[PDB]
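Okay, structure first, notes after.
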There are 4 protein chains.
Amino acid sequence: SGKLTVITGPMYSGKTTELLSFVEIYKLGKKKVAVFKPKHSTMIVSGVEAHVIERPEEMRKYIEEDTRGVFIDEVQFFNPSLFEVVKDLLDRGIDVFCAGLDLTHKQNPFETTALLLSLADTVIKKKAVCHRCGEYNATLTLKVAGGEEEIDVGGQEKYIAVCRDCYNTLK
Amino acid sequence: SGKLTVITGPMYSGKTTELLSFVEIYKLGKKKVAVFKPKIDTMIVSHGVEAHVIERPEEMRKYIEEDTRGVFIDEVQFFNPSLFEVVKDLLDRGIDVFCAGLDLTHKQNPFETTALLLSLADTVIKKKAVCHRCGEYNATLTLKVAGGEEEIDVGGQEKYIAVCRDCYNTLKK
Amino acid sequence: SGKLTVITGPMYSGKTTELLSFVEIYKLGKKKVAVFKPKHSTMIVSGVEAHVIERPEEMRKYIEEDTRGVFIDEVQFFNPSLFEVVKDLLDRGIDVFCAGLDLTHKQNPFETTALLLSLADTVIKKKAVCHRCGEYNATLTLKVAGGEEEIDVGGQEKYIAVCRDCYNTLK
Amino acid sequence: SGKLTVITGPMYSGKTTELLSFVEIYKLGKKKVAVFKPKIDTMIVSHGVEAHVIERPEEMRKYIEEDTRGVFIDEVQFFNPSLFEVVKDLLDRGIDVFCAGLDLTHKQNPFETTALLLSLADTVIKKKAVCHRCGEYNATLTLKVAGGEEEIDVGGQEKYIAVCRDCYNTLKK
Ligand SMILES: [Mg+2]
Ligand SMILES: [Mg+2]
Ligand SMILES: [Mg+2]
Ligand SMILES: [Mg+2]
Ligand SMILES: [Zn+2]
Ligand SMILES: [Zn+2]
Ligand SMILES: [Zn+2]
Ligand SMILES: [Zn+2]
């Protein structure tokens, strides 16, 4: 069977970097891959070309008979139907690697990532450097600008990575 | 802060064994612990330590003391999803939490409480079992072999086997 | 090929316990094993029956054509010829699991364990609870009774596990 | 105390890449670092950071400051085995040390300096490469394909390939 590896953690933790490392492993082995990201900028960069898609059901079109690995970034933004699509790929012998956030900036679970963590054969929790104390112990994201909304695409203009004690102090 | 470690995997994969190893670590260090299991058909034993048997996660609070350093919770799949917020509060108070539970039902649906705790976790340990069909150390699923289709159904080897994905798919055909 | 897993750390770190866990995995799978310990008490207990042997060369006698795993405890006490004997087993498709101390109580390397760490496919460093501070951070063994000699079979009557800061404080 | 992390494995397995990831972690935290590589045919680059090029491990001491928090050493197989005692002293002073180097020569003999550092390590990270022969992510060995039999012989892909054990044994036959 295929194996599912889920890469998760807060922002700035190297999730996309690790996902791309796995893509390179497969390419070096001359194993066919399919790389996806949710919706139009086709670049996965921390780069490889990715298929930008709205729904997990759309992945089927791009998966060929000798596809060996499927790589999906920003999984927290996909519909939870991703769980059954991924189960089907594993059942077909295809390895799947997913990267995405585990928690929102308000420490609520991202549903789709949670479901994939339950299906995973391997889970890699990534850490970041804490923006406040500088230790390699950041497991949370704190929102520093913009509104309080939990869906808000952005980078350093809106978000920092913090450890739990720094998150609680700053709040 | 406290750290959350979630130990998960199918049946027979050594989850309670690992949870008990962590309880021993804290006890050896003379750190106070609190150990919990759900009420649903007092010892946590892999084959063991005594545990508080509780219904609601919020009941843990009755047993957590000022100097409690570690909280250990077995069979987390059977707790109400409010366990997520109870655990977060413990971590914020500097208490380390170790949870063990199944990730997937025998139908390969997520156990939602375990899934929420995986989201919160600082460290996730996926455990494997020996596959009942092929003997490889590659079993990641549980298959139900007696007792009807219910996903909440307490039992052991009379009811459930650990299998790898290929073997699960073979046996289901 | 076979894979080599080396389990190392100070005393009281669960090395033998982990080695026995792997033995059980193989037995549950109905895979033939051969279990060795250096020299006459044939028990490996933290139990399974072990072959008690003087030299690594003696392992050959006990290894059958359908042996799938070889398990060796207290490797620090074996001759460094163990490195080539283990390489040969891996070459034959046999998995090997070794447990042993990495450092003496004087923080000198055990030669045989060092050589096996270089050959290993996987290394598991085990920790103990520090006898002094109670944290799960002990990586060293300190000798508390008997003489200063570096070869001295014993348990709690002679040795404690400590973290690096506690070792330095106590010395 | 400081902790020692040793990253090891055959060529092409991402050892320097991982070492550089750790250097970045410390730099992001505004922690002073000291980075070293051996003199033997200034940048550490995986493809990078500037490094002090030194002969003897004891030369590191010239560059380590009062507020140095992390020491990073690449190609440790090429250093004198006294590196073991130099590193122990750094750990005792509270300085974290990260070493990357080959575990085995192309003849599958141990690199002794790496072996000593593996003994001392708090954490060991064995890295794998893609096998040049079969394409699986299972290469744990390096095989020499040009340049005579010497075990101290600087070079890259013109001289060395990463292989799995079965492929190494096949190619050697
Ligand atoms: Mg990303
Ligand atoms: Mg259990
Ligand atoms: Mg032992
Ligand atoms: Mg390098
Ligand atoms: Zn912080
Ligand atoms: Zn199976
Ligand atoms: Zn201590
Ligand atoms: Zn190969």
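All chain D residue numbers match Swiss-Prot; in order, they span 2-42, 48-53, 57-182.
Per the header: X-ray crystallography, 1.5 Å.
Placement of Cβ uses the backbone N, Cα and C atoms for every residue, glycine included.
Listed in Swiss-Prot for this protein:
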BINDING   D:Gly10, D:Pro11, D:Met12, D:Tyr13, D:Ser14, D:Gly15, D:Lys16, D:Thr17, D:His53, D:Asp83, D:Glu84, D:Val85, D:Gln86  ATP binding site
MUTAGEN   D:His53 to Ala  Reduced affinity for ATP
ACT_SITE  D:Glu84  active site, proton acceptor
BINDING   D:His115, D:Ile161, D:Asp162, D:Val163, D:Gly164, D:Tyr169  substrate binding site
MUTAGEN   D:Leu129 to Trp  Reduced affinity for thymidine
BINDING   D:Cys140, D:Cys143, D:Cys173, D:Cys176  Zn(2+) binding site
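Mapped onto this structure are the features recorded in Swiss-Prot.
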residue  : record                 : contacts (Cβ under 8 Å, 6+ apart)
D:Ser14  : ATP binding site       : D:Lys136, D:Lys137, D:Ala138, D:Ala148, D:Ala171
D:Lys16  : ATP binding site       : D:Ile8, D:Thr9, D:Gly10, D:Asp83, D:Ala109, D:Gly110, D:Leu111, D:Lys136
D:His53  : mutagenesis position   : none
D:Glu84  : ATP binding site       : D:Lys38, D:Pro39, D:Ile41, D:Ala109, D:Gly110
D:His115 : substrate binding site : D:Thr151, D:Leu152, D:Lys153, D:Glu160, D:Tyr169
D:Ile161 : substrate binding site : D:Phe87
D:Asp162 : substrate binding site : D:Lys153, D:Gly156, D:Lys168
D:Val163 : substrate binding site : D:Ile41, D:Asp42
D:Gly164 : substrate binding site : D:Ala155, D:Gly156
D:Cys176 : Zn(2+) binding site    : D:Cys140, D:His141, D:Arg142, D:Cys143, D:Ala148
Cα-Cα distance linking D:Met12 (ATP binding site) and D:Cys173 (Zn(2+) binding site), given in Å to the nearest integer: 12
Other CB atoms within 10 A, centred on D:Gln86 (ATP binding site): 23
Cβ-based proximity (under 8 Å) of the recorded positions D:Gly10, D:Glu84, D:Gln86, D:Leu129, D:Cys173, D:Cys176 to chain C, or none: D:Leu129, D:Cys173
Fewest Cβ neighbours within 10 Å, where candidates are the recorded positions D:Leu129, D:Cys140, D:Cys143: D:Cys143
Distance in angstrom, CA of D:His53 to CA of D:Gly57, with 3 unmodelled residues intervening: 8
Neighbour tally for D:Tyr169 (substrate binding site), based on other Cβ positions within 10 Å of its Cβ: 21
Cα-to-Cα distance of termini bounding the 5-residue gap, D:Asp42 and D:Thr48, in Å: 10
Cα distance (Å, whole number) from D:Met12 (ATP binding site) to D:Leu129 (mutagenesis position): 22
For D:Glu84 (ATP binding site): DSSP state (helix, strand, coil): coil
DSSP three-state assignment (helix, strand or coil) for D:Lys16 (ATP binding site): helix
Where the C-beta lies under 6 angstroms from ligand 8, the matching binding-site residues among D:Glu84, D:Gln86, D:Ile161, D:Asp162, D:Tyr169, D:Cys176: D:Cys176
D:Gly10 (ATP binding site): secondary structure state under DSSP, collapsed to three categories: strand
